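S.K.: Structure in structure tokens, see below.
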Amino acid sequence: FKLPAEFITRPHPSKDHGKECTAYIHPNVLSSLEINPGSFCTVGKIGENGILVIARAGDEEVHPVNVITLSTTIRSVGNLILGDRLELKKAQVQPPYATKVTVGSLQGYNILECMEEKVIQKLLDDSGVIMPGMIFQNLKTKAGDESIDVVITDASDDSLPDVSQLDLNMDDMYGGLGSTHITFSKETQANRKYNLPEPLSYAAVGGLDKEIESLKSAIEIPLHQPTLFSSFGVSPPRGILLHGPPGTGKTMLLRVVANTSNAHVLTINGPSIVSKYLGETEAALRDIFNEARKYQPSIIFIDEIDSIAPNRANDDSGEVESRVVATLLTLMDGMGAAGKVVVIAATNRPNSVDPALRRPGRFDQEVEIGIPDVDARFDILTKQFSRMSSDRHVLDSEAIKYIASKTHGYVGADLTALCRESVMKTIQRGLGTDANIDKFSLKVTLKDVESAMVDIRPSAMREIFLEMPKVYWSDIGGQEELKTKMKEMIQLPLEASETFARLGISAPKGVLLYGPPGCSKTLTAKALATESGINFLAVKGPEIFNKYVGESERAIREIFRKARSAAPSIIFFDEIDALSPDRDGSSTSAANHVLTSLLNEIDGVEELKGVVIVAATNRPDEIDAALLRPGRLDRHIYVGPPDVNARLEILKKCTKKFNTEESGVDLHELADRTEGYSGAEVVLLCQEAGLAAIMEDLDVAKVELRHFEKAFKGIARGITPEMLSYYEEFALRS
Amino acid sequence: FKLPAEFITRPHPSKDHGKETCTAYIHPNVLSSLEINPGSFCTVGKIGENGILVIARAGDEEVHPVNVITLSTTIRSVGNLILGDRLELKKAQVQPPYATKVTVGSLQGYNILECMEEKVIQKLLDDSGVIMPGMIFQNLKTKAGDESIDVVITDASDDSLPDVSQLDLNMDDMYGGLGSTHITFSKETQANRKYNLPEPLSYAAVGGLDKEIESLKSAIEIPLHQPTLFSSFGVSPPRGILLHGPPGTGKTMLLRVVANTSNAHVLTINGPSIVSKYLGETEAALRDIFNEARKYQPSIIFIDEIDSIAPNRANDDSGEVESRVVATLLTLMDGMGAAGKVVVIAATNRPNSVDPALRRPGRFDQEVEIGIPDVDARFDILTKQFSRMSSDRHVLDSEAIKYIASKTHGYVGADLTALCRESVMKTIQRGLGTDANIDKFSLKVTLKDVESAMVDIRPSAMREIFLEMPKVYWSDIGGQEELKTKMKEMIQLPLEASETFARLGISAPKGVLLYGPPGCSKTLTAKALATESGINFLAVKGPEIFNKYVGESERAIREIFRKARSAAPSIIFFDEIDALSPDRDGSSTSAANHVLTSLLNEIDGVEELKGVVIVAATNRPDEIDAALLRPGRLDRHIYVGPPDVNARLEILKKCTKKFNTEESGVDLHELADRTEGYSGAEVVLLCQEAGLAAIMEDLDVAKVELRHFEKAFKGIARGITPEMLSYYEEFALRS
Ligand SMILES: Nc1ncnc2c1ncn2[C@@H]1O[C@H](COP(=O)(O)OP(=O)(O)OP(=O)(O)O)[C@@H](O)[C@H]1O
Ligand SMILES: Nc1ncnc2c1ncn2[C@@H]1O[C@H](COP(=O)(O)OP(=O)(O)OP(=O)(O)O)[C@@H](O)[C@H]1O
């Protein structure tokens, strides 16, 4: 009458060897399945088309019905999660026979021979020899200690029913305390014809480091050393929040911490727990939390927190609402005194979630994962080539650097899709052209990867912070004094915060950039961000503007919080002369409110010493008098049009592709003639000259002086001395 | 106590001979439960379409599971039994009376099989349970001449008392070793239409979409026929195929086409029919269906109308069935096996209708888009449909087909079938009304009925964002070669200079501006570029993009830009920029300013679009903000002023082609010289009104006189003033 429907796994205690197929099952469950205890058992493991045949035994009536024993060896073989949902069914037909069985000798160079001493008997002592191959701990093997394990992936036995997946094998050996035609062979990875499930490993995870070690420490302190942390009495945290842009790495991290942990875990299925009646949901959450704190080793996983816990202030949806948030808060407030419980919550956007009450008291650990930079993307591509192995492709390292540099706005989720699409379109190209040629010779090249990155069309370009392409000082066309000025401005806070703490002077934290719209106002920010090596946030003027009232204020507050969380860094605004005006040009009250809020955040009733505020403007009249006050944005840079040296450097950089000797230009007369232009204007004139050189006979190895003269006469400067005089007058009065 | 309810099909293995028509591998327990003699005929009704296709039954060797049955690939293909359908078995019927004629058909062949025949009659009619509605047999080996030959046995002249049986199985009585009823070799046509049996759909049924069908083929039978090919890489084979497009195109038609052309196991669903009041019941049903599908290694699952069961989840919510089913589907499709050989096919109406969460590049990277057909595809589909009706039903020449294709602009395959049906019914009605029940073959298909058909069809696809602008040849193009050379160079530089630009780094200007008089040379320029370019053209009108809802134009232009980017290097055109441009002067709403900022950031902000080329044609250029009027974007400027004497003369001689020049007596030069201040549209209007003035005298005229031309010329005025031309010249000089 018990009617058991759901089952969960549990580690086998006391270690040792035992059955090595324990299957401690309550006698009531034994009678419920209408199968004698002296027979095999099957685990449904809900889905995945995975059925296992394993010998079954009985428990001592103390073992609870809810949890079952399956042995860590079988759990590792079948990738059974320590906490996944399981079922029970009737046993299937016995396997026919086993033929070869061969050791694998993973995570090592193999070549043991002498210290082997008939491992076959110990490996096959258990009746549960399986096709995927059992995994055993080192235990004790003569001298040398160390850890060695072998797997039985490869064999030559076939079973008629294709429904059965693990298709266990039996043993029949002669000995005390020789298989069939030897068994020791192979030293490579697992068999690929059977394609054993190998989802992840720590060797694979390398994209993020500064976050992965931080979160590893955060999750290991409450569990591995609970008494040491609880001795102080500050209580152990029970909440970890993971957030980031879509496509980043959070699901791999939760899967890794689930797989690498031999302790019990609790993973929910998402919004499926929501039912028509709230009573069923309440009972389910009560039961899962009871299972959680009943056993000391337990980890709780929550995914899609926003869907489970919608914001209360955003909308009054009803039904599933903040009541479940309150009941879970009461649950995690008092599970025990010290305990060992860690909860991982990964959400796409904390804004959708309600952080109004979460941040103050229930948790104080922040985990932020951003889009990979050049180094992280390069590392991910390198690891991709690593587990792809060179037996299937060849590509040089500088090609890897080129691909990493080209891929800037891509997300971590995009690279695997790029690899898969490259593989499929390369093989379809081979089928179309070479007419079913061997795939080994075709392998992977560079042109297919280039086509894939051209035609992928990523959708992750839209984001709150713009990661501008990295440029070095070579691309900067300017003067040495300006470079020294920005070097001083970016070096004073980071290298003098400790000095200012004792001095009590801090820094102005304000830089204003005004000048011609030609150049030296946007690319210089990228160059300084690249050279400093600090986090850089770039947002445009109209980009933050929104039709809804207060959306711009919310975005500004969010970016300010991100800058605060991202350590002392520099924040830059691309275009300020559209939001700055309040009286010169007509505007709505939202602009005035935003201006007041940003002024208060900069220099009102609080001081943001860590961050540095730098802004660029095109017309100085739009800046309000309140913002244009001493103590805020006091520093001003003329940053006028590039001089002869800067224009000459830009021309030399742009002429690198062409041949200067063949052209015959001295690179000085052109610079002298081109005196009233700007860096962007110089680039446009160079492009026009190249076009005028290439319409003659398509590709050209050099550009003639006639093309340069035609380009120069075709395009006008478009700049008047009146604006320069106005800028000089503004500079003089300031 | 087994209580069998449902059965499914599976191809007969081991080849051999066996029964080859009446295998019927069913467990003896099922036969005993039905109280039916195993040595007798079996009747499986497959739910619906009565006739039950009576077939003789036999027994298995106790290794055939009850849930699956066999009825031979020949009968499966003839009776439209797709591999993986629903089969329902019931009690046997009465014995067949007799077979009378049976006649071969020689499908997909020229017949004349007497040389390699070698008594085909024995090999066909010796097998038990031969049924008239069709036998298909593999070539095997018939002496020399190899190749493959097949026959059609559908036609017969036998009548059965019960009309319910549409398959009317008949017995056989042969006399030979290793003679019919008065020979059997006759005719060369297709199966008789009076049987009205369903016919399989092949790749000849589809046309005009060769690249899309070839790509989706390659993509669908690279996994299935070569699982080891994808297993070798180890990066797992993708299982995401998305069918999205306007309704009535035929992606679902092609879905059943590729289902029929593949002999592997397939599955079909009704969509929201699985949804029930119990979530657990639906989960159990779907998991059981998926387990049955994955029980056999070769299997295909088809999903149709996914938006109902896959909410976007980006906005609002609902209840009962929600994104939980999407999550469980994702979990089950992420873990059937590392390599596997089972793919998932999904069909949807709108790209945003399907769940964006379901759209993951890791698993759903392949997407195929089926747009509305162009003139070439419309001509191809009309031609193949006309060949399907064949020359006996109608006699239509290629000129009529191309005229109909040119006339049809927004029509789709569903519209084509609708107009075909409308023409048929209009012809029937006209014949009944006038000829008083005359023979229907004599009236056949004409032009008047089809004309009334697309006059009265009223298609519902007129309102759309994707417009296939009609193309015109270079003969109708009237202008000067000065602008023609410039536009040709601009549209030819990227296509054969992309690599040169990539090496040099210059890339492309990507900016073209066309400002001129409102008369002509804008729509004509768009037609000429769309014709000569040979690349997909997207036409967006000025007032069309404007909508009452705030932000409609925002993601409208976002979607059109995404489509242009993802549709290979192409060209994008905007009809009227002078309406969206005015913000400060026109005191437009904030939506227009937001759209302008968005497009300005899209064209040349924080990204580069080298593949696509932007061409802009506007009437009033003073409303464009100075931010857009910047070097590096839309820098190229074309005067494209009023047509000169040459273009006007060409237009006049084109319009005079309908009339007779010799009878008129005009030299085609004095009229052009007199009409100098007009424009192409003005010249066309003048020609039309001159023709009208010539025809109100005595109705139809074979020529137009000079007096009528003078009357038309002096009746109206050019309407063009020198001050606007001077202002345009001043703007050109200052820009
Ligand atoms: N560091 C990485 N290296 C390689 N591939 C990665 C990496 N990070 C993410 N991916 C790719 O992105 C896919 C999805 O990533 P993942 O599921 O971890 O993202 P998530 O942000 O947690 O998910 P969601 O979008 O549901 O919030 C992975 O299956 C993999 O293909
Ligand atoms: N390539 C084609 N070959 C033959 N018939 C076609 C073709 N394309 C469309 N049709 C015709 O279109 C008609 C209706 O097509 P249907 O509405 O099923 O198109 P679909 O785009 O696949 O469907 P939907 O978008 O509604 O799911 C049918 O009569 C069919 O014969």
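Using Swiss-Prot numbers, chain A covers 28-47, 49-205, 220-776, in order.
Header entry for method reads electron microscopy, 5.9 Å.
Including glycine, each Cβ sits where the backbone N, Cα and C put it.
Look at Swiss-Prot and you will find A:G286, A:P287, A:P288, A:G289, A:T290, A:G291, A:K292, A:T293 tagged as ATP 1 binding site. The feature ATP 2 binding site is assigned by Swiss-Prot to A:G557, A:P558, A:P559, A:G560, A:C561, A:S562, A:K563, A:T564. For the mutagenesis of A:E346 to Q, Swiss-Prot gives this note: Reduces basal and RLP24-dependent ATPase activity. Increases interaction with RLP24. Slightly reduces RLP24 release. Does not affect composition of pre-60S ribosomal particles or growth. The structure shown keeps the original residue. A mutagenesis experiment is reported in Swiss-Prot for this position, A:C561 to T, and the note states: In drg1-11; severe loss of ATPase activity. Severe loss of oligomerization. Resistant to diazaborine-mediated growth inhibition. Quoting Swiss-Prot on the mutagenesis of A:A569 to V: In drg1-3; resistant to diazaborine-mediated growth inhibition. In Swiss-Prot, a mutagenesis experiment is listed as A:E617 to Q, annotated with the note Increases basal ATPase activity. Reduces RLP24-mediated activation. Does not affect interaction with RLP24. Prevents the release of shuttling proteins RLP24, NOG1 and MEX67 from cytoplasmic pre-60S ribosomal particles. Does not affect the interaction with pre-60S ribosomal particles. Among the mutagenesis experiments that Swiss-Prot reports, A:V725 to L is described with the note: In drg1-4; resistant to diazaborine-mediated growth inhibition.
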S.K.: Enumerate same-chain residues with a sequence separation of six or more from A:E346 (mutagenesis position) and a Cβ-Cβ distance below 8 A; give 'none' if the list is empty.
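M.R.: In sequence order, A:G312, A:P313, A:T389, A:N390 meet the Cβ cut-off.
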S.K.: If you measure A:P288 (ATP 1 binding site) to A:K563 (ATP 2 binding site) at Cα, how many Å is it?
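M.R.: A Cα-Cα distance of 31 Å.
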S.K.: Excluding near sequence neighbours, so keeping only residues 6 or more apart in the same chain, what lies with its CB under 8 A of A:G289 (ATP 1 binding site)?
M.R.: A:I413, A:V453, A:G454, A:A455, A:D456, A:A502
S.K.: Which of the binding-site residues A:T290, A:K292, A:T293 has its Cα closest in space to the Cα of A:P558 (ATP 2 binding site)?
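M.R.: Its closest listed neighbour, by Cα, is A:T290.
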S.K.: Other residues near the ATP 2 site, CB within 8 A of the CB centroid of A:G557, A:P558, A:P559, A:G560, A:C561, A:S562, A:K563, A:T564?
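M.R.: So the extra residues in range turn out to be A:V681, A:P683, A:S720, A:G721, A:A722.
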S.K.: Quick test of your reading of the structure: among the recorded positions A:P288, A:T290, A:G557, A:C561, whose CB sits under 6 A from ligand 1?
M.R.: A:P288, A:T290
S.K.: Just going by other Cβ atoms within 10 Å, which of the binding-site residues A:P287, A:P288, A:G291, A:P558 has the emptiest spot?
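M.R.: Ranked by other Cβ atoms within 10 Å, the binding-site residues A:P287, A:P288, A:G291, A:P558 bottom out at A:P288.
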S.K.: Between the recorded positions A:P559, A:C561, A:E617, which lies closest to A:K292 (ATP 1 binding site), Cα to Cα?
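M.R.: Its closest listed neighbour, by Cα, is A:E617.
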S.K.: Taking Cα atoms as reference points, rank the recorded positions A:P287, A:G291, A:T293, A:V725 by distance from A:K563 (ATP 2 binding site) and give the first.
M.R.: A:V725
S.K.: Which residues in the same chain, at least 6 apart in sequence, have a Cβ under 8 Å from the Cβ of A:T293 (ATP 1 binding site)?
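M.R.: Spatial neighbours, sequence-distant, of A:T293 (ATP 1 binding site): A:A388.
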S.K.: So of all those recorded positions, A:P287, A:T290, A:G291, A:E617, which one's Cα sits nearest to A:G557 (ATP 2 binding site)?
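M.R.: The answer is A:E617.
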S.K.: When the Cα-Cα distance from A:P287 (ATP 1 binding site) is computed for each of the recorded positions A:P559, A:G560, A:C561, A:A569, which gives the smallest value?
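M.R.: Its closest listed neighbour, by Cα, is A:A569.
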S.K.: May I ask which residues of the same chain, at least 6 positions away in sequence, place their Cβ under 8 angstroms from the Cβ of A:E617 (mutagenesis position)?
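M.R.: Correct list: A:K582, A:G583, A:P584, A:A658, A:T659, A:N660.
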S.K.: Specify the secondary structure state of A:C561 (mutagenesis position) as given by DSSP, simplified to three classes.
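M.R.: For A:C561 (mutagenesis position) - judged by DSSP and reduced to three states - the answer is coil.
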S.K.: In whole Å, note down how far the CA of A:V725 (mutagenesis position) lies from the CA of A:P559 (ATP 2 binding site).
M.R.: 14
